[PDB]
Amino acid sequence: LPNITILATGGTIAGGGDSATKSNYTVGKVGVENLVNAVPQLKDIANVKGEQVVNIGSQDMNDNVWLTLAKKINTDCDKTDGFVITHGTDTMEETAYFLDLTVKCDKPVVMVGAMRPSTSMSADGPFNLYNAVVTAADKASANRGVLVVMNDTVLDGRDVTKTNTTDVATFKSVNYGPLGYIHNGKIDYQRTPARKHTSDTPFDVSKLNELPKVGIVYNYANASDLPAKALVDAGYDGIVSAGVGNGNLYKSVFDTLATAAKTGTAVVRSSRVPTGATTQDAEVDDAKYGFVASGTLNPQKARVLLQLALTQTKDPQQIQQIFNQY
Amino acid sequence: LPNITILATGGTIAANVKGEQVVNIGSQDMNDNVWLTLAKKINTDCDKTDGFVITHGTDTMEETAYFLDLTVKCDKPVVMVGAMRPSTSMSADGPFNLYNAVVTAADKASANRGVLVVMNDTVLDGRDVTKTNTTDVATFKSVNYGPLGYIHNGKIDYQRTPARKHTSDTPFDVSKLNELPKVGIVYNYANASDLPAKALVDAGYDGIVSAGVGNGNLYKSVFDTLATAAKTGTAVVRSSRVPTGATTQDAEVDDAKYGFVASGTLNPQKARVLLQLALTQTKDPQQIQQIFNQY
Amino acid sequence: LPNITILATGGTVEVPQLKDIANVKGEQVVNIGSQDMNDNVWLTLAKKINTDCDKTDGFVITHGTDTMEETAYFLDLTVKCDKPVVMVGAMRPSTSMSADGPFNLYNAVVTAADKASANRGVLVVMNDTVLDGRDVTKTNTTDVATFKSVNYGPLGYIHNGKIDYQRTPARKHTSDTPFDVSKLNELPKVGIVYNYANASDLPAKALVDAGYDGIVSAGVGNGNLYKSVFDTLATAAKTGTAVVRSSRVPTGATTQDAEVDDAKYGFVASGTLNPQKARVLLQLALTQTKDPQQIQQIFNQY
Amino acid sequence: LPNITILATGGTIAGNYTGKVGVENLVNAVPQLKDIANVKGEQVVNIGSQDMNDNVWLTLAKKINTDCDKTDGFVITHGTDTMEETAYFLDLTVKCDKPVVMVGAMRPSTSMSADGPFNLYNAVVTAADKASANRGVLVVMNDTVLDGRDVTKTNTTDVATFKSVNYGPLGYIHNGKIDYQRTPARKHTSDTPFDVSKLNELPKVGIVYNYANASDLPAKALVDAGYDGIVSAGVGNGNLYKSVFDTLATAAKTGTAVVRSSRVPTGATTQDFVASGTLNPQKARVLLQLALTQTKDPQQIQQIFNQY
Ligand SMILES: N[C@@H](CC(=O)O)C(=O)O
Ligand SMILES: N[C@@H](CC(=O)O)C(=O)O
Ligand SMILES: N[C@@H](CC(=O)O)C(=O)O
Ligand SMILES: N[C@@H](CC(=O)O)C(=O)O
């Protein structure tokens, strides 16, 4: 059997309530050891060994935890045969994509969480973790980048997103679909991501204790320019617009961001719309203003890529060029 | 034949049918004054026609549709439509959508269902319909409860109607209003700044909607700031950037301690519409929370 | 607490938390896997619910998942009880890791005990969602979230034991239907034939040779038929056999006024009813009429 | 400009309404095609794809394999009803790795907002994109490139009906440009063991449906015809009504190859009789038919269903 290291960070998989019944619960309490215990079967498939990195609800996830995860994995890659990262569901699409862009290990790295608390009746965490270890222990999972395993499905870290607020089936790769499905502990992979991931990115976070400041602004009718101005007034390195439709902006937000782009702030057009690309060649002429189109990357994921891109280059043409490749 | 009025407002998209251009703006520039003008326009001319089709941009159609769904006091069908392909394109989708929207607006069965959106052969309710894809002609979906009806060969097979209140069942009248209360929206994500929330609070907004993570959750910075703002009188509604499902009560956030309002299935931009309207009546979060339980 | 009866039939009789929301009574009606469901269990279930309706406040039926969407629609059309009737099952074994059965059964009782669930027809409760008996269908082969109402959506979502209902089925059900199974020991014989390239007409013709009352076609696209199958079903309709055009395609209506001249042959267009669901309405249709027009009206109204 | 050959079989793209417009009428109605490809057009048949059959399939395989060297890519206009079957058949039998794109239309050409013209335009864009080669046989519909194996018709009327419901599309078309981000892993085209080049027949494979109370007469009818194979459209995870299973067990015992598939639109029929995997019944038929051209062993047929 392979050695699988479980790096715990918290989440509802690590949450507990007051009842098998009430929905009231608190995230990120139970330790990694109690999680492993709940799934004795793992020892049929892998020698697991858990490490508690943090124990938070991932609505409080941040750069420090990310850099800690990437470095730990990069450092211990030849000490283990693969990784499972227990994580909360809310920002798991952010961390999966961050690790997808920064981990230089091509051993399987697999994230997992739970939408029902461990104390819940019919809790989903035990079986999810079991299938995460299955995925991590499977040689065929290697070299497909960072993975998210939820609801019997292997999803790539770039395109996986949280689709529903409460459904156990919430995670879906809404643009290009999953990579493979898990049935009775076996995966039939029929796909792999074509965009560059893990060991093929230029991003090196070994010597990095902080990432460039990137904020997100939302677009809607009558939208105030005050959030955009605040991120400018503070001098963020980059700003991601959660636009309307195909990455469009409300007029006052556009004005603030068009000025900021001239004065060096990286500006990325993404979209609040849950699927489909923010393309070039539509209603916004990006080259004219020095904006970047985020492609299929939703706003929280475009932020991850823009942050990493700002450690390599200011140049809008180069940043766009990164968004066309990662 | 019935009389149907087409009120044009903009968009890629550009019975006895009568046509009128009220405004012409890309819907990404939609704003309070157009909404006020548009609701006033429809309430004034309701008696003069049998139904309205409103041609509109797709980017914020789900926002206008819900605003009208809450402010129109006319029970006659009001049917919004747009188009994802330019009208000069091969296989332009606008012509058939407008046709189907007039059919919907003329059908006696469409009445009393509130403001509707007709796209890609489907009749969708103003409350649940949202834009799910940035470019697909099939983008508009009612992602939580599904469509009201399907249209084939000019006939409608209606099998659903909204239980939440709309149109003439709402108390919201904007007839003598020239402004709406200021409501902004802030995004949550890992390591998020509270600067957006701080700026709107410092500007003394009437309300802030939180595009939360998962089941309406907030980054600790943003959540400290909004809890502080909620106690200082700023209305705060927890919504979710997650495209489907409700922000509920009784999950991780104890709303009653903080004075927060759970948005339910209303996404952030739709939650903003209802908050705005609720702030013309009450400002107590507990009275606002029932508002969000009925509309 | 409401009095709630649990009728077991099998699936994947005597979950402690059930006692906090209803006084639960059980009896084992039958004991089959639902891939083997049949007319006799449907008649039994319907007569059972109609006789005991006044002895209880509502019903929960445990059922296998494979044909739950068929029994739900049949009960939807034959149960004359307006009180809540809720079907539930599980996609993972009860001994499974993260078994879904316990929380599904809990939420079903929550639904059967909610007075707001009455007058909405027969209901399917799976994966925190309340689904109408007509539109609900199994969409994935293994997913716990398999059951969806794929044309018109759910009636409500269940959270923290509370149901926020926002919809109710417009089509007729329960006490608004003419179908009465109380007098019948058997149902008209209706079979289903599949369409695909180079499709054989042997399966349809075998049904005609056995003298079936009706035949449902799972057609291609908008109810279309391979040439030999349509020759075969044209011949059946000529001899008086009812023919309903449905579709193998998983969502959308089989419409009239399309590629097939239904009134010429006497065919019926199934609307959004998928093949196995159209068989239900046609069997019940045939207890009331054999006229193709009357049957089209029924597929339009229920 | 690339040389693109269009092979017309009919369908609503060429067809309440009645395949009757010619290939050259479809090509001539999209003059924009002249600015992306030199279009060459041939009429294989002109039928509704509800009437698609083995003969047309054998002819299309043979035409593409024979003329592969003479053009740069192929677009096959086709009815939408069985386009998902023809595409998988070609996916498994054409030995040409140049782009092969199938396309149809859900609205008649005279309909307003008719989807045909832009679909065809996008089909030719895709067939001219050299990046489309080595991806297998493709279906291009509603701005989306879909692998021939997973694509299926999901709605009876929707212009957006075609979807790769288990693993998703290969690419999206925006302003005449494809961003490919996936390719199929299961083997296809020149990587398959099947040669139909000298066949005028295919083995006989039928499909029987499962439901409550289900009659065994359709399966028996196919056992009585001596079919080479039967695909079961089972309930849930490939399960069978009792009486149908009894007859298929009889068929299997006497040499008929039996594949379990599912009437359920998404997800695999698992092992744990041949298990169909994510292949729906009409796709299972295609592969089973081809498998019976080289073996009758159930066990060797399963290996085939695990590779293609
Ligand atoms: N706090 C949320 C989100 C998270 O932990 O990521 C949960 O319970 O899952
Ligand atoms: N983006 C423009 C045009 C369109 O998408 O319809 C608008 O919303 O008005
Ligand atoms: N075995 C599955 C399917 C069935 O029994 O029909 C269940 O019990 O739910
Ligand atoms: N009956 C037609 C339907 C279509 O083309 O849309 C066909 O498949 O040929």
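Following Swiss-Prot, chain D residues are numbered 23-37, 46-48, 50-303, 313-348, in order.
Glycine is no exception: its Cβ is also placed from the backbone N, Cα and C atoms.
For D:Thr34, the entry in Swiss-Prot reads active site, O-isoaspartyl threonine intermediate, with the evidence type experimental evidence. Neighbour list (D:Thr34 (mutagenesis position), Cβ cut-off 8 Å, at least 6 residues apart, same chain): D:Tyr47, D:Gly79, D:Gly110, D:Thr111, D:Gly135, D:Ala136, D:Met137, D:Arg138, D:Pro139, D:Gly147. Taken residue by residue with DSSP, D:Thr34 (mutagenesis position) is part of neither helix nor strand, so it is coil.
The substrate binding site annotation in Swiss-Prot covers D:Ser80, D:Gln81, D:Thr111, D:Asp112. In three-state terms derived from DSSP, D:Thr111 (mutagenesis position) belongs to neither a helical nor a strand segment and is classed as coil. Counting every protein chain shown, the number of other Cβ atoms lying within 10 Å of the Cβ of D:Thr111 (mutagenesis position) is 28.
Per Swiss-Prot, mutagenesis D:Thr34 to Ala is noted as: Loss of enzyme activity.
Record note (Swiss-Prot), mutagenesis D:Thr111 to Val: Loss of enzyme activity. The unchanged residue is displayed.
Here the residue is the original one, but Swiss-Prot notes a mutagenesis experiment at this spot, D:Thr111 to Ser: Reduced enzyme activity.
Sequence-distant contacts of D:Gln81 (substrate binding site), defined by Cβ-Cβ distance under 8 angstroms and a gap of at least six in the same chain, are D:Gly110, D:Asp112, D:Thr113.
Listed in sequence order, the residues of the same chain lying 6 or more apart from D:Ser80 (substrate binding site) and placing their CB within less than 8 Å of its CB are D:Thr31, D:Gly32, D:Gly33, D:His109, D:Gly110, D:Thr111, D:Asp112, D:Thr113, D:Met114, D:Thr117, D:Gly135. Maximum C-alpha to C-alpha distance over the listed substrate-binding residues D:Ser80, D:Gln81, D:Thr111, D:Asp112 is 9 Å. In the structure as shown, the Cβ atom of D:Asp112 (substrate binding site) sits within 10 Å of 32 other Cβ atoms. Measuring straight across the break, from D:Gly37 to D:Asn46 at the CA atoms, gives 11 Å, with 8 residues left unbuilt in between.
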